[PDB]
Amino acid sequence: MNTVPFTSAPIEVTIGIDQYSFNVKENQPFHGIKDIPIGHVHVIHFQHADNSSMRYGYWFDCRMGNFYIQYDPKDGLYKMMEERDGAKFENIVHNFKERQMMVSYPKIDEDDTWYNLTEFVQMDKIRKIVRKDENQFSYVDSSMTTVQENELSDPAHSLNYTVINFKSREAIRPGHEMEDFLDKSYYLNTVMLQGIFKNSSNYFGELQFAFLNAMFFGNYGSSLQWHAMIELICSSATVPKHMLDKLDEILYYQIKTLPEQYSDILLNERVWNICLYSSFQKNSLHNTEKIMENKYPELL
Amino acid sequence: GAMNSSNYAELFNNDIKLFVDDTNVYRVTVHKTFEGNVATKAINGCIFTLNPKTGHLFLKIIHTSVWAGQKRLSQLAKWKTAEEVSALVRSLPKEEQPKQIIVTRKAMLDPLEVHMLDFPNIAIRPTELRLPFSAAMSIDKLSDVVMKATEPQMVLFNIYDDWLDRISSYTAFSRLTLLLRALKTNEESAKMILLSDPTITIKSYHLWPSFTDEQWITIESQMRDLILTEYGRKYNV
Ligand SMILES: CN(C)S(=O)(=O)Nc1ccccc1Br
């Protein structure tokens with residue numbers, strides 16, 4: 001089990017760890033989070049009690065180093081940092097554990113939610129979308145814009161998601177305009193899967209990461225990216241059967257986890273009706289269609 | 001953005017633009033079969049592509065052979081329209097290519113945008129105007145060339161005849177849309193109005209009769225009367 005210890009908690013803050021969260025009061029004796037499952041990526045995120053503006057957080061993988069949080073009173077935020085002195089870090093984690101000033105990652109044993117949301121998400125791919133190569137972890141917040149958004153202003157702080165555009169030369173073969181626009185299989189399978197992502201796992205991983213940035217940080221461009229990657233599959237007549245089955249599972253757990261109250265902003269009516277009712281895949285997303293109809297029948 | 005009553009004078013500035021109307025591209029007659037079912041039979045169609053400033057009309061004739069063995073013809077018709085407009089633009093010298101293309105029906109926006117990806121600097125625009133270009137097939141010489149065609153063909157016309165020698169393009173477009181609106185509302189009346197006087201003929205190289213200025217004023221009044229009446233005859237007023 002891994003641990004993310006905290007130097008202190010000087011300001012009141014709601015702290016999230018993956019899909020869990022807890023309130024920490026100003027100067028409460030809080031010193032971090034223990035029992036974090038090894039083998040998955042994780043996200044630790046923050047919303048100050050004085051500013052529900054700017055949710056922000058850090059994607060990390062405990063196998064890549066020893067990480068800890070300390071509040072920076074100049075920049076005014078909880079910062080992730082790395083301690084390469086392993087002895088010193090193990091020592092600091094042991095005393096905090098002995099004084100019981102840490103919350104436990106509260107995973108129910110029956111619960112596969114986090115695995116199902118992050119199945120294909122890799123830290124190495126996250127670090128290519130969020131470019132800050134001197135750190136092993138990746139900062140994201142509510143306000144960061146995507147490359148594609150910037151094209152339509154600071155590139156160092158951008159989300160470098162794979163650009164998908166249905167009305168672009170990349171998507172449309174000369175001479176197959178109508179064919180390729182109505183059936184996007186060539187753009188999905190040749191351009192994107194074979195050409196750019198290399199395999200469907202990398203595609204799904206980016207799709208899952210965009211959704212999670214949309215859910216945890218309300219990141220608008222991430223929501224756009226998640227819907228675009230969905231729409232490209234739903235608008236393709238020819239999709240490997242294993243990809244359709246896995247997409248249905250992916251989307252099921254994403255819809256299941258979404259807050260019932262955020263459906264109005266994080267769900268694009270047009271794309272979902274296409275996937276579920278008009279598209280080629282109308283009959284192929286059985287789990288996703290059932291949970292959507294029973295939980296958000298308004299949207300449809 | 002969309003073209004409407006407020007940005008109407010833009011049509012007559014010196015930025016080359018074309019209206020594209022696809023209404024008459026896919027045309028059918030509906031008939032009964034021997035078994036008593038219903039079938040369609042396609043007839044020749046046309047794309048109506050018009051420079052409103054100059055009157056140049058690029059009438060691309062759509063031969064029924066282009067539908068053979070195709071499904072979902074109404075959807076295909078929009079893509080075929082787009083393919084042919086794009087081909088037209090590519091055939092033109094750079095300095096004659098339009099800066100804007102205005103489509104008369106919103107369903108042409110995506111087909112045309114996709115076919116024109118090679119011309120990112122050509123704006124594809126809808127309009128809020130209810131233009132009467134579908135009535136182009138009520139102009140006898142245009143209907144005649146469409147129906148006689150035995151293969152795909154482009155025919156070039158000036159839809160304003162020689163009017164621009166005496167009036168502005170704003171006035172010429174207004175006359176054209178009045179004539180066409182009249183032909184759409186009551187074709188027979190409209191045509192009677194235009195041809196009633198046998199001494200006023202249509203030159204071989206023209207589409208409309210050789211009215212004097214005074215005669216165009218009388219004609220235009222008769223067309224307005226026609227349109228208002230049918231409006232009453234229809235809504236009872
Ligand atoms: C001991 N400290 C409370 S500290 O130094 O402020 N915190 C710290 C430093 C390195 C690694 C982990 C932590 Br938490």
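Here, residue 1 is simply the first one shown, and the rest follow in order.
Note that Cβ sites are derived from N, Cα and C of the backbone, with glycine treated the same way.
DSSP classifies B:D21 (mutagenesis position) as strand under the three-state reduction. Counted within 10 Å of its Cβ, the other Cβ atoms near B:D21 (mutagenesis position) come to 22, all protein chains included. For the published mutagenesis B:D21 to N (Swiss-Prot position 1853), Swiss-Prot gives the following note: Reduced growth at 30 degrees Celsius. Strongly reduced growth at 16 degrees Celsius.
Residue density at B:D22 (mutagenesis position): 28 other Cβ atoms are found within 10 A of its Cβ, drawing on all protein chains shown. For B:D22 to N (Swiss-Prot position 1854), Swiss-Prot lists a mutagenesis experiment annotated as follows: Reduced growth at 30 degrees Celsius. Strongly reduced growth at 16 degrees Celsius.
According to Swiss-Prot, the mutagenesis experiment B:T23 to A (Swiss-Prot position 1855) carries the annotation: Reduced growth at 30 degrees Celsius. Strongly reduced growth at 16 degrees Celsius.
A C-beta separation below 8 Å, combined with a sequence spacing of at least six in one chain, links B:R105 (mutagenesis position) to B:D21, B:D22, B:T23. The annotation that Swiss-Prot gives for the mutagenesis experiment B:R105 to K (Swiss-Prot position 1937) reads: Severely impaired growth. Reduced growth at 30 degrees Celsius. Strongly reduced growth at 16 degrees Celsius.
The number of other CB atoms found within 10 A of the CB of B:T23 (mutagenesis position), across every protein chain shown, is 21.
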